Structure formats: C-alpha cells, structure tokens
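Notes follow once the structure below has been shown.
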Number of protein chains: 2
Amino acid sequence: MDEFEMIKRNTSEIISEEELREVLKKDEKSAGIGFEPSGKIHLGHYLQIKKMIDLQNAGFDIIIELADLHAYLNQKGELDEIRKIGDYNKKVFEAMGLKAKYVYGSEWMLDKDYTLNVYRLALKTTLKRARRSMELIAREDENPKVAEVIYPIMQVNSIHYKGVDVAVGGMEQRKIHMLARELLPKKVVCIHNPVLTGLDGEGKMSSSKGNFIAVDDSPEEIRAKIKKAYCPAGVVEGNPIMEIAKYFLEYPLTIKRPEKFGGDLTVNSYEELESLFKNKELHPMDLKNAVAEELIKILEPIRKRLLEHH
Amino acid sequence: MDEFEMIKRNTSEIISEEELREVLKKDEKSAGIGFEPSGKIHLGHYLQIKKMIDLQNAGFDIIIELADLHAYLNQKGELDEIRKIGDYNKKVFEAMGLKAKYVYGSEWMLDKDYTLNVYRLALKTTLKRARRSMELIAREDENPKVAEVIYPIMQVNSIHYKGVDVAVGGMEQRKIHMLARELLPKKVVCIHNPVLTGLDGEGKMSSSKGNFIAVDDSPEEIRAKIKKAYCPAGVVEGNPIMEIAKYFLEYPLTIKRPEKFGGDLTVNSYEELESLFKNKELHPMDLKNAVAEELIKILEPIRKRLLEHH
Ligand SMILES: CC(C)(Br)C(=O)Nc1ccc(C[C@H](N)C(=O)O)cc1
Ligand SMILES: CC(C)(Br)C(=O)Nc1ccc(C[C@H](N)C(=O)O)cc1
C-alpha cells in the first residue's frame, strides 16, 4: 500500500479523500483525536490509536486530547479524578506504541479567547443540531443538561484552536465533525473509524456497557470473553469475532484445528477468512480459538509494558 | 412608608419578604440588575431604575450590568456595537438620577474561574429548565441556538460572581432567578417589577415592538403616543395609561378638564384614580391629557440632561 491507502485501510469514511490528498503533500501536518478518560482502555480505543499510528507513520504530528472537561461535561465525575484516569490512559496509549503530544483539554479550554469563541459558535449552532450530534455520545440522562449541548461546540472549538489538519474519531463523532466543517474557517479532514460491536452483539463496544475486551485483559479473560461472544456461523455482519480478525489480526493467519475438523488452515487475507466463514467452511469454535490466541499475542506487549509498572 | 414598604411599593413580588428583612439590617448590602443594551431606553427601563433608586435610598450599593455578552448571546449584534449602546444606556441611567457602579458583563465573564463555573452550572441545569427560563427573553428564532440556553446560566453565574444580596428584574426574569435560588450556595433576594403593557395593549412594552414611550421622547411625541394608546373606558387591567399613572405619576394629582366635563379633579391616590376610572367618572380623553402632561414633566429633567450633551 501507499500512504493514502495505508491511512484509509479499515476506516469507515474519509471526509474527504481529495482533501486528505492535499494534506499529505505538506511537510508539516497534524492529526488529532480526543478521548474522554476511561477506566478501561479497550479494543475500540486501540483501533483509533492504531489509526493515529498510521498517520504518524505518514508524517503527521499527533495530538491526543485527554478530554477532561468533555468527560466532566458528559458526567464522568469530578475533574481531578478524571485527570487521574486521563494520566492512566496516556500510559496505556504509550504502551500501545504511540509517541505523541498528550494534552488535557482544560489546558486551553479556559483561555479567554477560546471561551469567547465558544459563545460565537453557540450563536451559530442550533440546539437541535447540537443534540443530534450528541445522540451517540451523551451519557444517558432522562433530564438532559445544558452541558450536553455545550460539549459539541467545545469539540469544534478545539479543532479550531489546536489547528489540526485532520480529526480522527469513531463514526459516532461524524455529526460533531460535520459541524466543525460547517462552522470553522479551515475545513478539517475527518477520518472515521468503525464502531466495534460489543461481545454479546447487543450493541457497540462500550466502556460503560461491559461488552469489551480491554487491552490489558489477561489471557484467560480474553479466552473467556471470546468463548461467550456472539458468533453465529456464516454471519459476518455484527459479528465481533470477525471484526477482531479484520481490524486487529495479521495475515497470513494460520488457524489451528484438529485433523478431524479439517486440519490447520492458513488464510492469506481477512477477505478469504470472511469467505471461509460465510459458508460454514470455518467453524465459530475454531475461529474463536484462533482469534483468541492471536489477539492475546497482539496485546501481550501492551499488557507486559503495563505489568512492568508493578 | 418605612424602608421595606418603600422597596415593596409597585413591585409584583419579593422573593422573599423575610429574606429581604434579613438583608435590610446589614450595614453593607448590594443590589443588582442587568440590561441588554437597548437602542431606546423606555418606561420599562425607567421603572426598574426607579426601583434601584429605592434600594439605593435604603442603603444598597447598586450594580448595573451593561449586559454586553448577554445581548451578544441573545443576537443583538456585534460586541463592539453593543458596548457603544451600553455606554449610551449608562448615560441615560445616570440622567435618571442613579449614581451606581455600571459594569460590562464581559469585564468578568471571560475569567477562568467564572467560565469553569459556567460549566459546573451547565451540569446542573436541564435543557428544558433553561429553555423555560428564556421563554420571555430569547429573541424570536425559528432555529433556537445553543446561545439561548447558555444565557440563563451566565446570568445565574454573575449573580454568584458579583455577590449581590438582591437581584432586581422584570417578572420575565423570575425563572432565571428561581434557578439562581436553586443552584447557588447563597440564596439571592429577588425583586420583580411589573411588566408594562405596550401602548396598543397588544402585549408588553418592548424595545423591538415599537409600543413604548422612550424617556427622551419629545413632548409632542409623548402626546401623540398616548393619544393613540389603548385606553378603554372603565377598563383598568391591561390599560397602559392607567399603568403609567400608577407607576410614574405623583399624587395628589390634579386632572385638568373643562367645566362642561365636570371641571378639574384632584385625586389623592392612584386607588382613587382607579375608582374614578372603573366607573366612567373620569373619561379616557381627560385621563390621557393629564397622564401625557404629567409624564412629560416627569421625563423633562431626563430629556434635558440628555439634550445638554448636544
Ligand atoms: C482537539 C482535538 C482535535 Br485532539 C479533538 O479532536 N478533541 C476532542 C476529540 C474527541 C473528544 C471526545 C469524544 N467526543 C468522545 O466521545 O470520546 C473530546 C475532544
Ligand atoms: C450580575 C447581576 C446581579 Br447585576 C445581574 O443580575 N446580571 C444580569 C441581569 C439581567 C440581564 C439581562 C436580562 N436577562 C434581560 O432580559 O434584559 C443580564 C445580566
């Protein structure tokens, strides 16, 4: 692959491709993503950090916002506690191999100039639009707070303030990103990563829904989680195990199985793996076993770096 | 009257009376109101400044917020223009005889501490509540902006930040004030003045509805405005002319009229005036003539101070 196709790989959408082409030519180009600090860092975070790495390899300076005020506004607790978890997440992202500028949003979100532009943007952001942009982000609340509609403006403002050429996020960030593209003088290139399905297939992988594999889960726990995971034979869509094979595993992939079940199977691409699964040539139990053992090897250096701290 | 009854006079409500009693005892007590800067200063503004004067006479230090960022958030234009009109309004309020601390909201509304508490309060203010509190304040907008729900939080925050014991406003400010009483550690005493009816009786006196008498209107213009004004015989409620007699005129009041219409009439109180009007003992034309001529004499020193600037 070339640089553009390496950035595009395993993304849901790039907004837009020609604009990304314009960016790649620059000697200096920056790319940002922000994370509300999370008690566990899971495969959904890893997918996005993997993509920030792809950009760093393509010559981007990477900015990681530890979004403490966003988490505060989205009801994750008190600021000092959120910042502690932010610092923990930083260590995890470094353990994943991302050397970047890790910044707390509150480092600039209280500047007078920034705050004035929050108010400028509030004047151009309709309440309906702001709520639409938060539908997949806002913490469930039967009595939604004003903080919910401040949140999207502040993300747009930070895209403006930190001056990134590229914003990266999960597909759930797309409407906030389409606000930023509409409201800001410089249109940011937006790279949207897929939203992983949760292990039970009930919804999306979520830190608060307990349907995730954490990057520092133990081998036994990964095996237990994958064993129980939704994985209907032949079904690829909404299949979290097929998702993990697509987004995290390396190919060629040797799938070990007994000779009585057709013997070990070497598949050279996820597309062949999908073909072998769509028609029950590969059983869920054998897919799960290989997905488990290979995911373990992938996360091992991460877990190990984190374990060494003890 | 004593101090409490002088403050209460011609108010719609005091929240609450016992709390105001506690305040009056203090050697130092402050009272605030804020005005979005307005191209014309009208009898509605004067009624509130008259009440700030009542408080100043009762030993309050008065704070007048020229609410430039509020007007900005409520779509009155650009900040520099709004501030010009703010400075004009200050001159008008001084011409009314109020010597006070006149402060632009933007002087403190961009402080880091203030802005952080905006976000704290956004977490405790529901979007429904915030919109309810703005129903009589927000500029008409088919596509309401996020600025609309930031506005009420910022007013509450300023009540907190500027530390007033008493907040004064028209009845349309009551729901914002009931937020401040619920959210802030120190419960502010709220003094609500009536909302004057517009001259056509169609609604409330408004700077943007052209149904007002401005304090610097010329005598001929006051007469023309009062002549055309809604004033049905016997009807006192919603009658702007009866309102002006109640809130602005001094009693005893001599009402001049021809001998053929019963001759000049001296009424010692608005209550007697209301009695003489409820049963058509006093005609609208005669009420209007006296209300016009006496309102002119009341506003004359104000108009004159303002004219001297030319
Ligand atoms: C400033 C830059 C460009 Br790094 C940026 O994109 N900031 C940002 C991004 C995402 C989030 C949280 C996010 N909405 C979520 O749901 O987790 C917060 C802040
Ligand atoms: C800070 C203090 C205590 Br002086 C205060 O009350 N500020 C305040 C009051 C009213 C308004 C505007 C008002 N909502 C309107 O509709 O005109 C803006 C700011």
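Easy rule for this one: first residue shown is 1, then count along the chain.
Structure method, as recorded: X-ray crystallography, 1.9 Å.
Just so you know, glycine gets a Cβ as well, placed from its N, Cα and C.
Noted in Swiss-Prot for the protein shown:
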- B:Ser207: ATP binding site (BINDING)
- B:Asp286 to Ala: Decreases the rate of aminoacylation more than 10-fold, without effect on tyrosyl adenylate synthesis (MUTAGEN)
- B:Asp286 to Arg: Decreases the rate of aminoacylation with wild-type tRNA and increases aminoacylation with amber suppressor tRNA 8-fold. Decreases affinity for wild-type tRNA and increases affinity for amber suppressor tRNA (MUTAGEN)
- B:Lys288 to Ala: Decreases the rate of aminoacylation more than 200-fold, without effect on tyrosyl adenylate synthesis (MUTAGEN)
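Here the features listed in Swiss-Prot are painted onto the structure.
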{"residue": "B:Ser207", "record": "ATP binding site", "contacts (Cβ under 8 Å, 6+ apart)": "B:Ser38, B:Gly39, B:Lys40, B:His42"}
{"residue": "B:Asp286", "record": "mutagenesis position", "contacts (Cβ under 8 Å, 6+ apart)": "B:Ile255, B:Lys256, B:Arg257, B:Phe261, B:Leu265"}
{"residue": "B:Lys288", "record": "mutagenesis position", "contacts (Cβ under 8 Å, 6+ apart)": "B:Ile226, B:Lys227, B:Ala229, B:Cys231, B:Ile241"}
Ask   = Which three-state DSSP class does B:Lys288 (mutagenesis position) fall into?
value = helix
Note = Per DSSP (three-state), the residue listed as 'ATP binding site' is coil
